[PDB]
Structure formats: structure tokens, C-alpha cells
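K.L.:
Dumping the structure here so I can ask a few things about it.
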Amino acid sequence: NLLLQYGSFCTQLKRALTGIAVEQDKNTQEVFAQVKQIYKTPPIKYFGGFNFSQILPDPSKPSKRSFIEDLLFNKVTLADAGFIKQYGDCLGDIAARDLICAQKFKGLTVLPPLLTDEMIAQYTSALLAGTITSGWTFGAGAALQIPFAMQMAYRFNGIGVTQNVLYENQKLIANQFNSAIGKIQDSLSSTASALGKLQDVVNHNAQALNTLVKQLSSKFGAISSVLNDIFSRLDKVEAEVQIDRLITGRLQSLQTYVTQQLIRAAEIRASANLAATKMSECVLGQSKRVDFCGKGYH
Amino acid sequence: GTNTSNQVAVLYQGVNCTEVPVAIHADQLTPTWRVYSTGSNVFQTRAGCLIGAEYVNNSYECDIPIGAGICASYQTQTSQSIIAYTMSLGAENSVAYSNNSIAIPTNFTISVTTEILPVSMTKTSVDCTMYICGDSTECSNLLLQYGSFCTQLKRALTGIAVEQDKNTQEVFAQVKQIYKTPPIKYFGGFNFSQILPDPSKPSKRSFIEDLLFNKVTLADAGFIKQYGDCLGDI
Amino acid sequence: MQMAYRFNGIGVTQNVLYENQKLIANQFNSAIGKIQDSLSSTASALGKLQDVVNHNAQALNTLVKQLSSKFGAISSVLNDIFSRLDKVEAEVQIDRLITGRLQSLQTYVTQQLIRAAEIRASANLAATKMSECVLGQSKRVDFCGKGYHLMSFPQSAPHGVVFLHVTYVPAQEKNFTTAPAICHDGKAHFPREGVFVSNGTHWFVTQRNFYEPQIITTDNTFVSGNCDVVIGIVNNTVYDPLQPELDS
Ligand SMILES: *[C@@H]1O[C@H](CO)[C@@H](O[C@@H]2O[C@H](CO)[C@@H](O)[C@H](O)[C@H]2NC(C)=O)[C@H](O)[C@H]1NC(C)=O
Ligand SMILES: *[C@@H]1O[C@H](CO)[C@@H](O[C@@H]2O[C@H](CO)[C@@H](O)[C@H](O)[C@H]2NC(C)=O)[C@H](O)[C@H]1NC(C)=O
Ligand SMILES: *[C@@H]1O[C@H](CO)[C@@H](O)[C@H](O)[C@H]1NC(C)=O
Ligand SMILES: *[C@@H]1O[C@H](CO)[C@@H](O)[C@H](O)[C@H]1NC(C)=O
Ligand SMILES: *[C@@H]1O[C@H](CO)[C@@H](O)[C@H](O)[C@H]1NC(C)=O
Ligand SMILES: *[C@@H]1O[C@H](CO)[C@@H](O)[C@H](O)[C@H]1NC(C)=O
Ligand SMILES: *[C@@H]1O[C@H](CO)[C@@H](O)[C@H](O)[C@H]1NC(C)=O
Ligand SMILES: *[C@@H]1O[C@H](CO)[C@@H](O)[C@H](O)[C@H]1NC(C)=O
Ligand SMILES: *[C@@H]1O[C@H](CO)[C@@H](O)[C@H](O)[C@H]1NC(C)=O
């Protein structure tokens, strides 16, 4: 009843958090959903001697993800599983201190993303299959089939090297590409420190939620941090004075958390725009920009 | 939309669908209504428990998103009702790839597409003393000892107001000399009369620019009429 | 000739424009009329500018609405607090009210700062798009319209800008058998630009983004190496233009 006199603070915080939650799905849609059709590979897998079995989807897995995608998903430890609990496992109370249920009891919840990992893998599979089977044409219009040797010759002719350099060295170039994919596998299976850019995305939200839980133990100058204790031990006249401090302190902590979430959402939106630009200009075509997509000639 | 219908689906977030008949108004709840919870229109999603929408296996495009690949719409699937479905990613295609076959286009088309980008927003200013207290000398005297907070918010809003004009100048003022078109309008058979300026209007704007200015329901953002209409009683 | 050089920038030779100029002009006029009809009918394309106006109006209305809140005081009316309470209790309620209103105004200032940063990023993107698509031609994929970019036209808008990106899109396709190179006399002939095509009877050479078959001669092909190395090379005769003029 006393919180109703403080105005539209809760409604504007909820509006900002709803805007951030819509913006995350907009970022994911903008990055991944760039092709209007779901292309797929032919059953034969002879792409001019190049081996694409590590990045093509594996049907043996329950979710159609490739070997490298499975390696990345195993490398990232996703600790922010909010609605996987579904509050039944939180209602069954355990003596172990579970961090997701403890913050779930405090009003802090995590909404699931709109696009699941299966749909993201289907988007990446369609993009990679269209890239392999058609080149740059499916980013400009209908996909046009072309042999992969002719496509590699045309990619070399883009960077100023004639086609006979490929057509007299195609087996060597395929061997180098397969060895590079194998070295990518050997690097990702051992060096787990490369995915810190996503591990920090997990940790910056987990630490913020843990801090927001830890702010309740602060007294903010009151006699206690338990409002039932204050109401049971004081009259209403000085109890309102004691409880106004707690209400103002917790509201300021919530506003601080919302402001930091807004700044982090701005940074994440900038990174998502960069990722969408990189996808459109390097997956859907060849880039002449120096060091935009890898050191060397793209 | 309320113009379309008044049928409503209710989603309980983070709640198992077995716990929702327990969370019915036989025991008291925060909302008074419970009449949705009785019925056969109960579906379970990773977002929670959806009530009032029948699940349909036919995947369409996402109309109203819910979560974890579930969307909902208002369709004639029965006679109108709210339906819930898995979202469709697009039409499935298979490129007829072979190592001796190529497809080369024999024709083209010219497509002119439209892209809209915001440039500047509204420049605002706040009178700190009159907003905080308002025609009150004692409250102004009490506000004077609180600090230079009003000065630093004035500084921040002035920086924003300068930055808006900087953005507009940087976007538009990229040409050294104001060029003008010749009176002859034969640009190789291309019709540019819908984007070239029309001198009939008092402001030399094109038909498409007039359409954009009509379509954007802009507020005042200026055009104050110098305090006269606000001072006049209305 | 300006549009011919725009076509020559994207890998299509200018004879295509000089033989299809009336058709391309008619297609451009039809697309302009379609944009006119779409902007006359649908008003949901300007949602970004409309959301800018709605965000500013909503923030100002929220800042106006924050004055009626009590913030724990006995009343939101400062003159009523003056006329009812004594000096020290009145100063307590004024301290509560000024703290609440100052916190609301700081929240408004912070939200305006974040929104101004987002608007500045969008304005920098718009300036880059104007400088690289109106003042020139863009080779960046999907930066200015889907397809191959030709031109762009700027249009003003309330609190923003509108770009009309003109693009070239290939439309009607046809299957063709292809080969990387050609054996003529043991030499390996490679095309200079274009694709070696056939239907099964005769071998021609085309360009990539348009179908235009030409006789495979030594003017548009170059010799590199021999036939033993290239995988998938077919045998075919290569025409020599010098021999009939020598025999004439
Ligand atoms: C392409 O690469 C794959 C993977 O390197 C090869 O498939 C086999 O993959 C398993 C792992 O799942 C390895 O242990 C085997 O050594 C791989 N080879 C064989 C013969 O089983 C696949 O053979 C490669 N194909 C080509 C044409 O190079
Ligand atoms: C390439 O596409 C254009 C546009 O579809 C074709 O132009 C059309 O030709 C038919 C011929 O019967 C006319 O009826 C249409 O009115 C034309 N459309 C326009 C926009 O003028 C063109 O014929 C196609 N093929 C060629 C030869 O380029
Ligand atoms: C809901 O509860 C039932 C019974 O306890 C269980 O079988 C089901 O898996 C649960 N679903 C979710 C999403 O938690
Ligand atoms: C959807 O499919 C499942 C299994 O194929 C079936 O049991 C169910 O009745 C279907 N629902 C509709 C609405 O067709
Ligand atoms: C083309 O692909 C088929 C299918 O794998 C393969 O058998 C054949 O050797 C390839 N090359 C040619 C020149 O047909
Ligand atoms: C100021 O007031 C006069 C009084 O009629 C009016 O005519 C004039 O237009 C006003 N100035 C402006 C800028 O509107
Ligand atoms: C090329 O051939 C494939 C298979 O024969 C067919 O599916 C495809 O439609 C053909 N393309 C055209 C443009 O006819
Ligand atoms: C297609 O086949 C016909 C057979 O009559 C031939 O005259 C023509 O040159 C061929 N065209 C191409 C592009 O191979
Ligand atoms: C015809 O082309 C094939 C393709 O490799 C080649 O093996 C053969 O030697 C050629 N014919 C002659 C007479 O050289």
C-alpha cells in the first residue's frame, strides 16, 4: 500500500526492460534471418575435393548442429537457465544454495528467447548450404548453381589472381583447406579461452543478478532489513519513516540495475549490427575491405 | 486488435500447466478472474502455460510472439479464434547442384527499395527550479543548498541539443554548392518528376517528401506561436 | 552513359543498357509509381520516426505525471504543506518531495542521454550511407538495397532521412552445361571474363550476370599450360580470326 505513493517508477522500469527484451530478439533476427528460403545441400558431398563435413549439419545429433557448433556449445557454460526450472524445482526446496531459485524467489526472472538453437542452426545451415551451392548469387536474388571449382576460380579472380593458378593447384588448395579445418578443431578442443566474448556476456548478467539479490541485506540506515520485524516492533508513525529509507534504497538499486542493463544493451546492439554487417558482406559475397574478414585476401 | 475482436488468450509465465488448475480462484489469487482456467484450451510451452489458444500444427509466419518458437494469431481455423503454432522459417528449397551444370540469368529487373533512418530527435530544455518547486521562494531557498545538480542537468541537455544539430548538419550538409536542375526534364527517358522539387508548393518539396511529411504524425516540436496560444485560455 | 557506367561497375557490359534502355526506363518508372502507391496506402513504413516522436512525447508526459506523486509525504501540494505544517516538519516533507522530483528528473536526463547516443549512432550510419551510395556506387553486399546497387536518391523526412536505393536483380534463369577450360591443340584455353557454356551441341562463352553467347576465339581466351593438369577440361575447337584474313 505504501509503494503506490511513489508513482510510475515501476511501470517505466518494466517498460525499459520490455524494450530490452524485444531488442534482443530483434538483434538475433537481424543477424541470422537474412535468407528468405531454407536451402539444403545435395546428398552427394563432393564439392571439388573440399571437405565440409565438420561444418555441415550432423543428423546423428538430436539437434541438427555441426561438430564445430557442438564444440562451441560445449565450450560455453550457459549458467543463465531461467525458465528451464519452471518453478517446480524451486518449489521443491533443497538445502544446497541454488542461485537461480534464490533469485527467482525475489521477483527476478529470465524470459526464454524467441528463436531456439534448432532454428538458429537451421538458419546457419541454410546460409552455408546456399553459400556452397551458389556463391554470391543467393545474396542478390535466386540461387544459381555453379561448380565449386569454378566458384573458387572466380573468388581468386576477385583478388587479382588468375584462374589457372587454381586449376593447376586445386588438389593442393583442397588439402590446405582440410588441414586448416582440422587445426581449427584442434584449437577449439583445447583452448577454451577464445570464447571469453560470450562467457563475459553470461557472467555480466549473472553477476548483476547476484549483486541485485545481495542489495537486500543492506539496512540503508534503518533499524533492520526485515520489514515484518519493523512492522512488528514499531508503530506505523515511525515505521513509515523507517520503511521509506528501505523503499528508496531498493528503488535506487533497481534503477541502477536498469541503467546498467540499458548501457550493456546498447553495446550488445552495436556488436549485433557489426555481426550482421560482417555476415552480409563476407558470407553473402566477397569483401575488398582490408582486414575486415581475416588477415590476408578474403 | 479491439476493432477486430475481443477474444483474449492468457499466458502464465514460468508456471507448469499442472500448477495452473491449482492456481484457480477456489483459493484466493491476485486477479479476480479465473474463467479462462476452466476449459480444454490449455497448452504447455517453455515460456509457461498458455490458456485460450488452440495449438495448430500448421506453421505460419510469426504474428504475435510468445517464446521458444511459439507464436499466436487470430484466424479462421474452425468461426474465428486465437491459434498457437510453431513459427515457420520460410519455404524449403534445394539447389540442383552438379559439378558440370551452371545457371546463368537471361533477363533482369530494376527494383527501387525504400530505407528509413532516424537522424535527430527532439531538442528539449528543463527549468529545474520551476519544475521542482514552482512559484515558491522558500522551496527555492531550500533547493539552493542541495547542489549544482540543476546546472549539470542543464549542461547535459544543452550538450544533447547541440548534438542533434551536429547530426543533422553532418547527415545533410555534405555538398559544397547548391546545384540546380536544368528546366529540360528529359533524363534519357527516366521520369524524375515524382522526386524532383515541385515549385507549386510554398515549400519546395517533392511529392514523395510531401507524402512522408503527411504520413508522419508529427507533434509541435516548435511552432510555439510565441506563448500566445498557451496564455490564452482553452 | 551515366547509367551505362553504373552497369559497367557491376560486371554487365553497356550494350545491355544501350539495347534495353526503353525497357529499363519503363521498369524504373513502374517502380517509382509502386513506391508512390505503397507510401500512399501503407503508413507502417515510418515506424522508426513515429517511434522517435512517441518516445519524446511519452518521456515528457511521464515527467509531467511524476509531479502528482507524494513520495511518502503527507501531500503533493507544496502550498498545502506550507499552510498546514510547522517549519521543521514542513522541511522534512519538502526534503522528501525534492528528493523524489530530483530523482525523477535525473532519470529523465539519463534516458535522454542513452536515446541521444542511439540516435547519434543511427545518424552516423545514415551519413555513411549517403556518402557511399548517393555520392557514388557501392560494391558492399546488401549495404544499399538487395541486389546490385546502381544509384540512390535522398528524401527528407520528419526526424530522419529516406533513401531510394535502385538495384539490378537477375530474373529469368536457364540451365547450361559448363567446363573450366578447353583443349584445342593440347593447349588449355581459359576465358578472360565469362563462363564457358553449352547446351550439348556447341560451346560458347558468356558473361556471368547476363546471358550473351559469343564464339570462343583467341581474343577472349588465354592459353595457360597444357591439358594434363586441369580437372574436367573438355575438348573443343577454338576459332582463329587471323586465318581467314590471311587467306583472303
Ligand atoms: C572428410 O573429413 C571427415 C572428417 O575428418 C572424414 O570422415 C571420417 O571422420 C572420422 C571422425 O568422425 C575420422 O575418425 C575418420 O578418420 C574420417 N575418415 C574416414 C575415412 O573414416 C572423411 O573421410 C573426409 N572425406 C574426404 C573426402 O576427405
Ligand atoms: C525481361 O523482363 C521484362 C519485364 O518483365 C520483359 O518485358 C516485358 O515484355 C512483355 C512481352 O510480351 C511485355 O508484354 C511486358 O509489358 C514487358 N514488361 C515491361 C515492364 O515492359 C522482357 O520481355 C523480358 N525479356 C527480355 C527480352 O528482356
Ligand atoms: C510439468 O509437470 C509435469 C508433472 O510434474 C511434468 O511431467 C512436466 O514435464 C512438467 N513440464 C514442465 C515444462 O516443467
Ligand atoms: C499435430 O500432430 C500430432 C502428431 O502428429 C497429432 O497428435 C495432433 O493431433 C496434431 N494436431 C493438429 C491440430 O493437427
Ligand atoms: C561429379 O560428382 C559425382 C558425384 O560424386 C562424381 O562421381 C564425379 O566423379 C564428379 N566429377 C565429374 C567430372 O563428373
Ligand atoms: C506577436 O503578437 C502579435 C499580436 O497580434 C501577432 O500579430 C504576432 O504574429 C505575434 N508574433 C508572432 C511571431 O507570432
Ligand atoms: C535445372 O535442372 C534441375 C534438375 O534437372 C531443375 O530442377 C531446375 O529447375 C533447372 N533449372 C532451370 C532454370 O530450368
Ligand atoms: C543450343 O543447341 C542448338 C542446337 O540446334 C545450337 O544451334 C545452339 O548453338 C546451342 N546453344 C548453346 C548456347 O549451346
Ligand atoms: C576430348 O576431351 C576429353 C576430355 O578430357 C579428352 O580426354 C580427350 O583426349 C579429348 N579428345 C581428343 C581427341 O583429344
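Sequence positions for chain A are given in Swiss-Prot numbering; the residues included correspond to 751-1048, in order.
Header lists the method as electron microscopy, 3.5 Å.
Heads up, the Cβ atoms here are built off N, Cα and C, so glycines get one too.
What Swiss-Prot notes for the natural variant A:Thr859 to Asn is this: In strain: Lambda/C.37. For the natural variant A:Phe888 to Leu, the note given by Swiss-Prot reads: In strain: Eta/B.1.525. For the natural variant A:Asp950 to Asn, Swiss-Prot gives this note: In strain: Delta/B.1.617.2, Mu/B.1.621. The structure shown keeps the original residue. Among the natural variants that Swiss-Prot reports, A:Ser982 to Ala is described with the note: In strain: Alpha/B.1.1.7. In Swiss-Prot, a natural variant is listed as A:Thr1027 to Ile, annotated with the note In strain: Gamma/P.1.
Would you situate these features in the structure and describe their surroundings?
P.N.:
DSSP assigns A:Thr859 (variant position) to coil, not to a helix or a strand.
For the recorded site, A:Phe888 (variant position), the DSSP three-state label reads helix.
A:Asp950 (variant position) is surrounded by 11 other CB atoms, counting those within 10 A of its CB over all protein chains shown.
Neighbour count (other Cβ atoms within 10 Å of the Cβ, all protein chains): 10 for A:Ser982 (variant position).
All protein chains considered, the CB of A:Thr1027 (variant position) has 17 other CB atoms within 10 Å.
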K.L.:
Looking at the variant positions A:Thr859, A:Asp950, A:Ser982, which has the shortest Cα distance to A:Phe888 (variant position)?
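P.N.:
With Cα distances computed to A:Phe888 (variant position), the winner among A:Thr859, A:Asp950, A:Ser982 is A:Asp950.
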K.L.:
Among the variant positions A:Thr859, A:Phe888, whose Cβ has the fewest other Cβ atoms within 10 Å?
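P.N.:
Taking A:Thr859, A:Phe888 as the variant positions, the minimal 10 Å Cβ count falls on A:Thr859.
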K.L.:
Cβ under 8 Å from chain B: which of the variant positions A:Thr859, A:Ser982, A:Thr1027 qualify?
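P.N.:
Near chain B, the qualifying variant positions are A:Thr859.
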K.L.:
Given the variant positions A:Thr859, A:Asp950, A:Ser982, find the one whose Cα is closest in space to the Cα of A:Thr1027 (variant position).
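P.N.:
Minimum Cα distance from A:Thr1027 (variant position) across A:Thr859, A:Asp950, A:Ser982 lands on A:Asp950.
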K.L.:
Provide, as an integer number of angstrom, the distance between the C-alpha atoms of A:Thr859 (variant position) and A:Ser982 (variant position).
P.N.:
30
